[PDB]
Amino acid sequence: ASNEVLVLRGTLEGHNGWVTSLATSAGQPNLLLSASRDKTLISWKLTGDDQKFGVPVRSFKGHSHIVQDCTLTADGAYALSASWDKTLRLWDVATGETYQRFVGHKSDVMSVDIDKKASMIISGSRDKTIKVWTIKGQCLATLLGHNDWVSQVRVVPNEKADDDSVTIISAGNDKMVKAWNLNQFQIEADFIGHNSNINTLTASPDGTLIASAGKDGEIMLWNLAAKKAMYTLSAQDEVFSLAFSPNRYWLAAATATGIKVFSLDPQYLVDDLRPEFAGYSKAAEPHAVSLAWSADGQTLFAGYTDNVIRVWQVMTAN
Amino acid sequence: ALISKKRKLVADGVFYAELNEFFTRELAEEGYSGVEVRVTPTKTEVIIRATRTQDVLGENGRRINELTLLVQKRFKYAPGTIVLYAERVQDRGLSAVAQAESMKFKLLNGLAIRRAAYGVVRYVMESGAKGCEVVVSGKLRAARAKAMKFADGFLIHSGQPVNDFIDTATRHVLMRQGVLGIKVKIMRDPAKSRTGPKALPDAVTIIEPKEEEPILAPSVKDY
Amino acid sequence: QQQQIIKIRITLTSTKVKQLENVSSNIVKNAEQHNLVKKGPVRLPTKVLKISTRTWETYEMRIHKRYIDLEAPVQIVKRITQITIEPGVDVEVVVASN
Amino acid sequence: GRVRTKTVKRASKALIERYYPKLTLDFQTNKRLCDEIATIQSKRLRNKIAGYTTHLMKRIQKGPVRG
Amino acid sequence: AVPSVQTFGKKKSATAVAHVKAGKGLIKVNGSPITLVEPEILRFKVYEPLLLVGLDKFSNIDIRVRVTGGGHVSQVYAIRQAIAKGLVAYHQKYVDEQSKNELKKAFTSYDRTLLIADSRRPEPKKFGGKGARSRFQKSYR
Amino acid sequence: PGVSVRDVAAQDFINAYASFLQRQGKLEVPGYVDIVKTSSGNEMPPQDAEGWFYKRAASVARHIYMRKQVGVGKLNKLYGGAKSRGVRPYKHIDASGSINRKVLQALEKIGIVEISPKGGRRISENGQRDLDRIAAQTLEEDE
RNA sequence: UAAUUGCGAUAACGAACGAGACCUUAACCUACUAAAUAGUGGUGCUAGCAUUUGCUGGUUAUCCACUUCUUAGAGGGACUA
């Protein structure tokens, strides 16, 4: 049983491509930055209504291929976007207006994250590099060592007031998570063990764990603060996006069939958010490739493979 | 000058045409393979890429003198506004022009029709070609004219690959019974292309991956 | 004393964009690596020309003409015009815009 | 119509034979992966091979195929 | 400088460049408002996108369109393409996205080449004939 | 609100301005009026026979407001047309240069046009004045 | 099928030409490069008409800014997804 579980609160529709990334703003909680496959980003002012959870307020026309990652600085004024035209763009979320282009990636930028400080912009790509940037365009680090594509990089929300280590954590398609220490721009931890590759990785919000998986579905949980190995959650499908909740230890897993929300402490599967798909077949099921817990971890935002952002508010039991 | 750039480029093409046809007629028994025209300050270099350029250089200042003089006095060129250089062409087995002239010569040598032809073809393949073809056609001893082909290696026939890797050369060897088209079409080695496509457009290479590393239970190395 | 501003307009015209734009970008980078001022290449439209020929037949044509303006001392203009000679490419070295 | 020759089927086939993971039925990543993995001489014929890998991986996701 | 976008509409060889700037509501065609065009049958067609989303819609944006090329039919189609593209560009870039989707709804439901690029063009003539398909005229000897 | 002759439709303005210069009486209708062809690309003499010159003066005046300049030959290229070649199809010919040139000289004499630099004819300040004024008249008679 | 293009049975198995593949064009580039030998606005200066702001001129330089329309280069884009 349970005393809380995720209930489908609403849907968004202004997209045409696969919503490949969502991003949550702690600044205004009614914001949804959305990176999508249709070469633009839709910023949404989230109204909260049952059928229309928000309204589409801007297209970010200006990326020239498939936009893969977007990250909000938690204030929600900066739209940091990664696309497959080898560009990163610092848009204004409510104006458009690319502030700064980041070019230097040799292939499709699959990742963008900024620090909790909102100063230091990392980006992973299909050229198996990691490029760390200022906000104003300076590619200041190029981390090498992955034998296949750096699928995602995320800045560790660092435990002890960013205790001299701006740790960033890469998932690579050479089946290795590499925690990088941006002090000397070198390797800090090799997290090996994956059976297929790693499409995605996520840190705990205190910056102590790593949950990382790919096609096999083996979400290897790591003690990133210890830089060693804890255990593995198996989700059995091709895992695409992972995120801890910012309040609790719920890992929402974007599988090849939908969403599996696990609890880490205590260890159980909370829910299997596959909304019923009428029409769609067995392998034809729309599945999230992006999903994020909210600024409070209350609503789970999810960009699926049917071009739809679906939202889930956690409802208490009755 | 006062030449329209349209007319300028057409006139430059006419000049390179007179270069190519004239130095074809001229240095054929030196195995003329080509001219190139390179104008620099104070020079205009017509380079005779050919097989036997020591017969072009001349006795301590000769016929290259006389050839620059011929070009000079026809084209109203000042001495030094026409400069001919010569150059020993590399690997004339791979040269359809030079082997077509060799076919012209060996027909005018009164040599064989097929033995020497497949010997030339053999010699092209000993130069590391990807293919080669020799056509001899005309009338000898039969009023009805006839044709013989001599091929080895591998040849493509259509497309931009024709525009990439084959050289075809038609050469009228004039014999006492009739006149004979030589056509040497050498498919050059695409591995030796060096200025473009290294293989066919048909080429797809699938890399055979790895003996992979399976699971390797976490095995964390710390750095 | 030498090296006076004499405002060179270089017209670059050829029939193959590889050699033409190699020498064009070489003019550009060779100029800007000792910090000249260019009007970075202005691409005049290519000329389209057609040739009807006789069971009929048709050819065409490609005049690629550009101008890079190096408002430059005469020293490195003379250097950049003596160096990087190439078959096929016409360089026209004209002077201050009049 | 769009009928595929022996070589496109053969290349997609061998890409299954040694690469069943890395190439599944999403065409847009099969694009990038065939860029990563094969020396296909034109973007067109790469997209043709990538579309038939889309077709073949797509029909191996629901059962085996001859050969 | 005002809140403004700039677009263009293209029919067969008539090109139309449109400046959607913020102003008091002009919709001008080369020296003259949109009502003076003459064709004078096709004026209703150059009325069309205004009338699909409510006519007002330009009281915040002056529209100045210039025309080069083509013929008057291709001219009117090019300028109405340019005006509707500019209208959805202004309601994209300055007004919010769902307003641009309301414009997309009210246009797309009616759609008459207001937005999308049509790919049909005069297709080459061949020797042995006068046109793109038709040959010469013969008599079997 | 403000007016221009670009702000007015052309045809009704040209009718009103033909009648206006008819009222004016500043004509220069040299003396070979209606015995003339007025355009080499036509056959018959014009139909009204008292005027056609004010019509053409109105057309030239508004066409010169809307343009930087046009010449004598430009007005020949304009008011020329397709004359039938009979047994053969049609072809465009420059008009009678005298007629259009005399329209230019007529509008120059009144100060409706002025000989332009670069060649051609610019609209004069009195030309812009009188054209926009009776263009406002042509709108306010249809208000 | 457009194709001995293939599928798909099938005393073979791997080959070759050709087709395909490649060359080039009408398409999209609101992302890159620039352009007084292409366009944009503003600004100077100013003609006319209404003025309450404005509209329309003109100006191969009165200057400033842009490359969206124009150019022509790059690739991407399409593989019937």
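Throughout, chain F uses Swiss-Prot numbering, with the displayed residues spanning 2-144 in order.
A Cβ is built for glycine as well, from the same backbone N, Cα and C atoms used for every other residue.
According to Swiss-Prot:
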type    : residues   : note
MUTAGEN : F:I15 to F : Partial loss of function; decreased 18S rRNA, decreases binding to 20S pre-rRNA complex, slow growth in double RPS19A/RPS19B mutant
MUTAGEN : F:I65 to P : Lethal in double RPS19A/RPS19B mutant, considerable decrease in 18S rRNA production
Sequence gap of 6 or more, C-beta under 8 Å: which same-chain residues meet both conditions with respect to F:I65 (mutagenesis position)?
F:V71, F:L108, F:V114, F:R122, F:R123, F:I124, F:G128
Quick one: what's DSSP say for F:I65 (mutagenesis position), helix, strand or coil?
helix
Taking the Cβ of F:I15 (mutagenesis position) as the reference point, list residues of the same chain whose Cβ is under 8 angstroms away and which are at least six residues distant in sequence.
F:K56, F:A59, F:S60, F:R63
Helix, strand or coil: which one is F:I15 (mutagenesis position) in, per DSSP?
helix
